[PDB]
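J.: Have a look at this one.
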Amino acid sequence: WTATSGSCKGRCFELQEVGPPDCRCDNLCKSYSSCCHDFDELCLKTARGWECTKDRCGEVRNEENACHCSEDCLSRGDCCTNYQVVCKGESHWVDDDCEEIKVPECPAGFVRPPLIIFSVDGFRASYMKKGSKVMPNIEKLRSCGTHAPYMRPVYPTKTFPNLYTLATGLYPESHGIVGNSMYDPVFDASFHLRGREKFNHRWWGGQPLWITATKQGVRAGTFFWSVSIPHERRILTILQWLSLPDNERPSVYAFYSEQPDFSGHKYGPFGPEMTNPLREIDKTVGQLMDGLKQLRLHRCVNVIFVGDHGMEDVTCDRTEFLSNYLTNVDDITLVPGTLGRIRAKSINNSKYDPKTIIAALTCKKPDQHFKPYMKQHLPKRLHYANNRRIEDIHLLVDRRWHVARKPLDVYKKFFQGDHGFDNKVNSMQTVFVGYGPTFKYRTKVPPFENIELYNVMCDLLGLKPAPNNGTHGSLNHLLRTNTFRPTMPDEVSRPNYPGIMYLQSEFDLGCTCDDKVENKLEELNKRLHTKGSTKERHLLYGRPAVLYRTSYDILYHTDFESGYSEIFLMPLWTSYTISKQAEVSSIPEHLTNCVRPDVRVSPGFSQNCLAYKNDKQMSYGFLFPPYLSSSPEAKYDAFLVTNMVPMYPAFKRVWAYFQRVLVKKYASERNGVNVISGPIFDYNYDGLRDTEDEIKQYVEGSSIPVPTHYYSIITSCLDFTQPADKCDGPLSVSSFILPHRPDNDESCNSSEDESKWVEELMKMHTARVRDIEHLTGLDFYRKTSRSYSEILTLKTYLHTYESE
Ligand SMILES: *[C@@H]1O[C@H](CO)[C@@H](O[C@@H]2O[C@H](CO)[C@@H](O[C@@H]3O[C@H](CO[C@H]4O[C@H](CO)[C@@H](O)[C@H](O[C@H]5O[C@H](CO)[C@@H](O)[C@H](O)[C@@H]5O[C@H]5O[C@H](CO)[C@@H](O)[C@H](O)[C@@H]5O)[C@@H]4O)[C@@H](O)[C@H](O[C@H]4O[C@H](CO)[C@@H](O)[C@H](O)[C@@H]4O[C@H]4O[C@H](CO)[C@@H](O)[C@H](O)[C@@H]4O)[C@@H]3O)[C@H](O)[C@H]2NC(C)=O)[C@H](O)[C@H]1NC(C)=O
Ligand SMILES: O=C(Cn1cnc2ccc(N3CCN(C(=O)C4CCCC4)CC3)cc2c1=O)NCc1ccc(Cl)c(Cl)c1
Ligand SMILES: [Ca+2]
Ligand SMILES: [Ca+2]
Ligand code: NA
Ligand code: NA
Ligand SMILES: [Zn+2]
């Protein structure tokens, strides 16, 4: 109940919402149907439209008007945005030459440059080039300020998850807005874009920027807008708030546009009907900039022009129906469209079984346009599993397609565009431009992820960010000033450096090796290798730091270095360099089943071969590949028990092809590569290193833990004219986190030769170095010649494998 018979007189667009049942006059009152009776008359004036004209100049103030052209309007802060142009002979902001903003040029009383975030729904990255002739204000922001060619949204590429990620710096699994529609089984409640459940604060986790600001004494209202307030009124409201007295004036403002998304769903991303919405958004940017110019704020405020996601061609004929795969379709609930989420229709149905649903949806049709996953099996780069609102069964939908439960859902529900797909898909990429005194001038920056922007907005406002998933400092290169200068994290565990401490006969591991193969010259040589004489070749960027408490040993060898965990009985990391000239060899016949005790490491802290013999499901692989040994003699080191890791035979197919074929291909293409590989344990799918007591699976009868994934980080010189091991400047990286699965059901073509499917798998599981850091508690690139912020940028890089 609202007592709507209070009044908005002197209260229009108040920033502090008032409490029920009192009537409201803030920018969200319409959403709650709680505005006072006179809100439209007083706060939504439209008389005489939005523009000054020659005849209005110097008019007697008429309080009925939408905006003013009387002489007093500048001091009232309520001129139409083109007032000075029409009436005072000024130019539009867009017609002024760009001039570098070296310092804030702000009116007296301004404590800091204000931040204005201008969010555009569905603004696909390629609009910035393709629409540039019809968007001159946006083109001036872009060309004169700091821009990226695109910005990567989060998955799913839907509105609410991305806008709330922009506000919090958090992945959707952590802030809790995991889709535009959600069911929370603990609350037993549902969230939808339409309706009121979404007003309940219990859905919205993390700390959005307006709360971060408010807590730290910086004034800031929410970034939401009632859809029915026209854009011209939103702009005039912002300009009015900027005219408040110093003690009352916010420091952060948000404008939101529902375009071009609204039209893009109707017409497709490049429908001829799309030109006019792009023109109208550009006109709104022009109103804002002219308005700022009038207030002498156009060289004071920092403006961010940012989108939530792009838009793809999608029509209802490209729909897959679950009723064509499942006999039991009425026993499931599907959240449909550009992603699928499946759960049981009834919690009382004891015959519901996820394994049978997954199997019925796996590789059933030749050109099947979706792929089912248990959520823990989704690519780790999506960070889309650790929330009870995310159903266990997920469908990754191909770009341009939908999935639905039954055909009647699609015709008893027009459209030509949609979004929501994998966030690496080119059509889903969106936009970032920063313009103002704190951003750089005429500067292009590489693409980056939208999770990084919260920290930068905190930096722009002098705020300490709440804990988030950005890597603070990784976007320092966007900024002229206010950079954040992080220190590297402190190493928590220092390594042991064991020498030869055990005799062969102390081992009873059930292993064998034909290595009894028969010199002062070359014996000192082998000793030096074990002491670390080649370490500068194979550990190019320092050893990784271990950021938690544990017991581990550094082991040196001719061809590779490793950090060996006495707790997990395997390396945490193994590092090796492969030059462009390196030669690939075979595992010799006499060494096929060779495993050798490591006399530096106790039998008690070693794996054993008998466990692998007994475990009929589990085999083993090696982290440093024997195929890339530098010599027949060095090859023996590759068969050390301390280089062994547990591997399902299905996974060994993947791993062997990567090691035998792809590493050398990369070294050939990149002029040498340095590779760091290792295991990952994430049994609770939280994206974070498991402790020993979280491990759900061991090699049968043993204490050897089974990794959930295997990673590799492959580094070389950005200037590929220099070899990876003699690189003078910036680095180039690609990484992956491959799921360690006992089948290749994910790869529908896995019956074919590995050259037809393995690299496709690896691309799907591409990762940032930062993702591996979270998953391992290791910190890489500790010893380089590069600035720490540059290294943070490198750790956030994702190699996406999309075309231009
Ligand atoms: C991305 O960045 C974020 C932000 O840094 C990272 O997330 C943090 O990760 C931490 C570890 O997972 C986690 O720390 C836990 O916090 C518990 C207190 O949590 C509440 O308070 C905080 C602070 O205000 C708040 O933010 C939380 O918000 C979550 O929960 C509400 C729902 O109530 C949601 O609205 C909100 O969206 C958010 O949900 C997300 O996080 C929770 C986990 O907290 C998930 O379950 C959700 O699915 C969702 O992802 C909370 O309101 C604290 O109690 C925990 O401590 C327990 O565990 C530690 C382990 O160190 C142990 O030492 C303690 O003893 C304790 O154990 C006891 O409880 C156990 C569980 O019941 C029990 O089993 C034991 O036996 C013990 O009794 C823990 O410290 C932190 O909350 C989140 N923060 C956020 C915002 O998500 C994230 O990791 C980053 N991602 C990557 C990939 O890097
Ligand atoms: O603006 C709209 C549509 N719209 C319109 N009217 C609304 C009225 C109320 C509320 N609620 C206020 C109380 N509320 C909260 O206070 C929670 C959010 C932060 C912590 C508590 C829960 C949410 C949300 C909306 C809303 O979405 N869409 C654009 C947009 C802009 C910024 C962001 Cl971040 C997002 Cl996700 C979406
Ligand atoms: Ca959107
Ligand atoms: Ca974990
Ligand atoms: Na076995
Ligand atoms: Na397969
Ligand atoms: Zn949309």
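In order, the residues displayed for chain A correspond to 51-463, 469-573, 576-591, 617-886 in Swiss-Prot numbering, which applies throughout.
Header lists the method as X-ray crystallography, 1.5 Å.
Using N, Cα and C of the backbone, Cβ positions are placed for all residues, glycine too.
Dumping what Swiss-Prot says about this protein:
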DOMAIN    98-142  domain 'SMB 2'
MUTAGEN   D171 to N  Abolishes lysophospholipase D activity
MUTAGEN   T209 to A  Abolishes lysophospholipase D activity
MUTAGEN   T209 to S  15% of wild-type lysophospholipase D activity
BINDING   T209, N230, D311, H474  1-hexadecanoyl-sn-glycero-3-phosphate binding site
ACT_SITE  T209  active site, nucleophile
MUTAGEN   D311 to N  Abolishes lysophospholipase D activity
BINDING   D311, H315, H474  Zn(2+) 2 binding site
MUTAGEN   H315 to Q  20% of wild-type lysophospholipase D activity
MUTAGEN   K430 to A  Impaired secretion. No effect on lysophospholipase activity
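Where in this structure would I find these features, and how exposed are they?
T.: Counting residues 6+ beyond its ends, the domain 'SMB 2' (98-142) has Cβ neighbours under 8 Å at 282-283, 285-286, 289-290, 292-293, 336-341, 343-345 in the same chain.
Around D171 (mutagenesis position), the C-beta neighbours below 8 angstroms that are at least 6 residues distant in the chain are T209, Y306, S307, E308, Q309, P310, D311, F312, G357, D358.
In this structure, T209 (mutagenesis position) is part of a helix by DSSP. Its Cβ placed at the centre, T209 (mutagenesis position) has 22 other Cβ atoms within 10 Å.
Over all protein chains present, the Cβ of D311 (mutagenesis position) has 22 other Cβ atoms lying within 10 Å.
All protein chains included, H474 (1-hexadecanoyl-sn-glycero-3-phosphate binding site) registers 30 other Cβ atoms within 10 Å of its own Cβ. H474 (1-hexadecanoyl-sn-glycero-3-phosphate binding site) carries neither a helix nor a strand DSSP state and counts as coil.
In three-state terms derived from DSSP, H315 (mutagenesis position) belongs to a helical segment. For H315 (mutagenesis position), the same-chain residues lying six or more positions away in sequence with a CB closer than 8 A to its CB are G172, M361, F470, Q471, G472, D473.
Using a 10 Å radius centred on the Cβ of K430 (mutagenesis position) and all shown protein chains, the other Cβ atoms total 28. According to its DSSP assignment, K430 (mutagenesis position) is helical.
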J.: If the Zn(2+) 2 site is taken as the center of the Cβ atoms of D311, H315, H474, which further residues of that chain fall within 8 Å of it by their Cβ?
T.: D171, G172, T209, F312, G314, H359, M361, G472, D473
J.: Quick check for the class: what is the C-alpha distance, in angstrom and rounded, between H474 (1-hexadecanoyl-sn-glycero-3-phosphate binding site) and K430 (mutagenesis position)?
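T.: Distance between the two Cα atoms comes out at 21 Å.
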J.: Name the residues of the same chain, 6+ apart in sequence, whose Cβ is under 8 Å from the Cβ of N230 (1-hexadecanoyl-sn-glycero-3-phosphate binding site)?
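T.: In sequence order, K208, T209, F210, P211, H242, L243 meet the Cβ cut-off.
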J.: Taking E573 and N576 as the last and first modelled residues around a gap of 2, how many Å apart are their Cα atoms?
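T.: Cα to Cα across the gap: 10 Å.
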J.: Sort the residues of the domain 'SMB 2' (98-142) into helix, strand and coil with DSSP and give the three counts.
T.: 13 helix, 3 strand, 29 coil
J.: If you measure every Cα to Cα pair among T209, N230, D311, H474, the residues listed for 1-hexadecanoyl-sn-glycero-3-phosphate, what is the largest value in Å?
T.: 14
J.: According to DSSP, does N230 (1-hexadecanoyl-sn-glycero-3-phosphate binding site) sit in a helix, a strand, or coil?
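T.: Coil, per DSSP.
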